[PDB]
Amino acid sequence: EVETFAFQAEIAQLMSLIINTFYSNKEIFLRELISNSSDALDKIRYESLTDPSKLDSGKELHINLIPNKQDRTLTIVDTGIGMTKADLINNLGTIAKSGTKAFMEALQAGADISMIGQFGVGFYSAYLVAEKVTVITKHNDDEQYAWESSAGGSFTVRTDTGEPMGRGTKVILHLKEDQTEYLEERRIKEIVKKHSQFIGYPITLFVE
Ligand SMILES: Nc1ncc(/N=N/c2ccccc2)c(-c2ccc(Cl)cc2Cl)n1
């Protein structure tokens, strides 16, 4: 059974700006997601310092990029801290609420969309290239949950029955018909090489 939620007003607005604004430099979506993963892996490593049973759901701290031309998805996978139901629903909404104000104010003063990460809402940039984003996530303190949204101002959350993941976050980007360049190996390593080369964690680009 699937619960449906309404984005906070500001977030909805943020997500139409990103979907509507002519802006050709879409590749920035990937470092925003990868850097989100870097932060979630940081957080579980720190926490496992003072409580090593927290890595009982997986030791390896890594990031995986996975293109699948057949489903037309690019998945970003990490084994960081994962998110609880309340983060998915309420917490991540409550915080990206100021970020979205600042960001929008900046956006006329001639900031542009690629500055979205320095306001803490990098994630929504995934709508530069995805028509639907699905987030499977699993936190030590909660069940594995699937979050999903095609924008339009609503999101669904349901407890996930897929392959169990142990602990971490998968962002599955269901790509727009015209954004399939991001499923290409030489394209992806170009962007990682240019934008994400100093990430403190192994990043693997799976081949198809
Ligand atoms: N890869 C990854 N891992 C954990 C994450 N969320 N972490 C937290 C932690 C505490 C509270 C809320 C989110 C995120 C994330 C961070 C921010 C946003 Cl807007 C969306 C996502 Cl999926 N991404």
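Here Swiss-Prot sets the residue numbers for chain A, with the shown residues being 16-223 in order.
If you're wondering, the header gives X-ray crystallography, 2.4 Å.
Backbone N, Cα and C define each Cβ position, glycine as well.
The following features are taken from Swiss-Prot:
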type: MUTAGEN; residues: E47 to A; note: Strong ATP-binding. Strong interaction with HSF1, HIF1A, ERBB2, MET, KEAP1 and RHOBTB2. No effect on interaction with TSC1
type: MUTAGEN; residues: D93 to A; note: Impaired ATP-binding. Strong interaction with HIF1A, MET, KEAP1 and RHOBTB2. Loss of interaction with HSF1 and ERBB2. Los of interaction with TSC1
type: MUTAGEN; residues: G97 to D; note: Abolishes ATPase activity
Cβ under 6 Å from ligand 1: qualifying mutagenesis positions of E47, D93, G97: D93
Packing count at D93 (mutagenesis position) (other Cβ atoms within 10 Å of its Cβ): 27
List of residues, in chain order, with Cβ under 8 A from that of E47 (mutagenesis position) and at least 6 apart: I131, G132, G137, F138, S140, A141
Cβ neighbours of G97 (mutagenesis position) where a neighbour is any other Cβ within 10 Å: 25
